[PDB]
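Comments concern the structure below.
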Amino acid sequence: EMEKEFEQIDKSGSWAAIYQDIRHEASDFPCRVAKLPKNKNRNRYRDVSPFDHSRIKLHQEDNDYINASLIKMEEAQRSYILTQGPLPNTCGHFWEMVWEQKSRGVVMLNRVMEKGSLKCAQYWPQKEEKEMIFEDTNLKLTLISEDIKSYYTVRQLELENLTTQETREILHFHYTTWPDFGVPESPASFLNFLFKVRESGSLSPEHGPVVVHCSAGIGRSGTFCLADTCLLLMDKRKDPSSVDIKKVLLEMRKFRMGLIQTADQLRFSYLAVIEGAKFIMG
Ligand SMILES: O=C(O)C(=O)N(c1ccccc1C(=O)O)c1cccc2ccc(O)cc12
């Protein structure tokens, strides 16, 4: 029982202590390509880089670098591409990846501006009549429709490979209510957001992996992925009480560094899963 474990950590207020153990045990792999001088401007943060073994490679002979990692959960049979919020110069790389990986959905967990500063480039068109064109990767992006709700917004986008004239419908799932500081009050809205993404089929195997991001693509993105897999795992195994979130997180951390950046975030992940399990259980 993780809820029981939850109350023990809260009781003895040892969240920070536990988050730190996870941090210490976490994997550590080379990020050589990410550190190459040529890719300097392709990274938003100096300390957040994709391990070389799990990075996403753009299908171009020039520079195949993009700060994104493929997190493959074998047991859950769920894959996710966690990446940083694109930069002024990597928006075309970002959509090239979505196209190349055959992604159906894009999950954004932050706002373009937070705490008074740019946390992500405006990488999608805000008006139907103002489509965007990324000349470097020869891609056209069009806002087909948008649905703004209290806690999030779903956008229907059309991505066209100008080279082939081929087009695909991309679902933009944007969580707009994540607090500037700390984590959400209750996991409620977050979980609903997750289920909406699920319902879309964006997380399903008949499509490429979903593309998730916030600013660094490790903190909030990690929460989204950790929560989803754990819930899925409790839905698959014979004993849902066997799903160890700390264990799952460490497994994901073999694919990208720093998933879950704070003890608050970790605590929140527990809430999300515990609260999500009460509903998803039936
Ligand atoms: O974009 C992220 O991965 C995010 O999770 N980060 C956070 C880290 C600690 C506390 C809160 C957050 C948050 O945004 O909810 C971040 C991780 C790594 C580097 C970051 C640089 C700037 C920033 O605003 C958030 C970062």
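In order, the residues displayed for chain A correspond to 2-283 in Swiss-Prot numbering, which applies throughout.
Backbone N, Cα and C atoms are what each Cβ position is placed from, and that goes for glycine too.
According to Swiss-Prot, the features are:
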DOMAIN    3-277  domain 'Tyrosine-protein phosphatase'
MUTAGEN   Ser50 to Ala or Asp  No phosphorylation
MUTAGEN   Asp181 to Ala  Substrate-trapping mutant
BINDING   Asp181, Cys215, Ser216, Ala217, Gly218, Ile219, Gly220, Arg221, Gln262  substrate binding site
MUTAGEN   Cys215 to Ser  Catalytically inactive mutant; abolishes sulfhydration
ACT_SITE  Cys215  active site, phosphocysteine intermediate
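Everything Swiss-Prot records as a feature, shown here on the structure.
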residue : record                 : DSSP class
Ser50   : mutagenesis position   : coil
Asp181  : mutagenesis position   : coil
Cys215  : mutagenesis position   : coil
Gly220  : substrate binding site : coil
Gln262  : substrate binding site : coil
- Query: Who sits close to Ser50 (mutagenesis position): which same-chain residues at least 6 apart have their Cβ under 8 Å from its Cβ?
  - Reply: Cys32, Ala35, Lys36, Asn44, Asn68, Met258
- Message: I'd like the number of other C-beta atoms within 10 A of the C-beta of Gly218 (substrate binding site), please.
- Response: 30
- Task: Could you tell me which of the recorded positions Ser50, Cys215, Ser216, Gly220, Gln262 have their C-beta within a distance under 6 angstroms of some atom of ligand 1?
- Result: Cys215, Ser216, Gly220, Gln262
- Query: How big is the gap, in Å, between the Cα of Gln262 (substrate binding site) and that of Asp181 (mutagenesis position), rounded to a whole number?
  - Reply: 15
- Of all the Cα pairs drawn from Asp181, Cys215, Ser216, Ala217, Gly218, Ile219, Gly220, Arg221, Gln262, the residues the record ties to substrate, which distance is largest, in Å? 16
- One finds that other Cβ atoms within 10 Å of the Cβ of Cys215 (mutagenesis position) number exactly 27
- Query: Near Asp181 (mutagenesis position), which residues of its own chain have a C-beta under 8 A away, given they sit six or more steps off in sequence?
  - Reply: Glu115, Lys116
- Task: Compile a sequence-ordered list of residues in the same chain as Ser216 (substrate binding site), six or more apart from it, whose Cβ lies below 8 A from its Cβ; state 'none' when nothing qualifies.
- Result: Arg45, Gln85, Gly86, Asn111, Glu115, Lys120, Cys121
- Intrachain C-beta neighbours of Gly220 (substrate binding site), sequence separation six or more, cut-off 8 angstroms: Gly259, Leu260, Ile261, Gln262, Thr263, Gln266
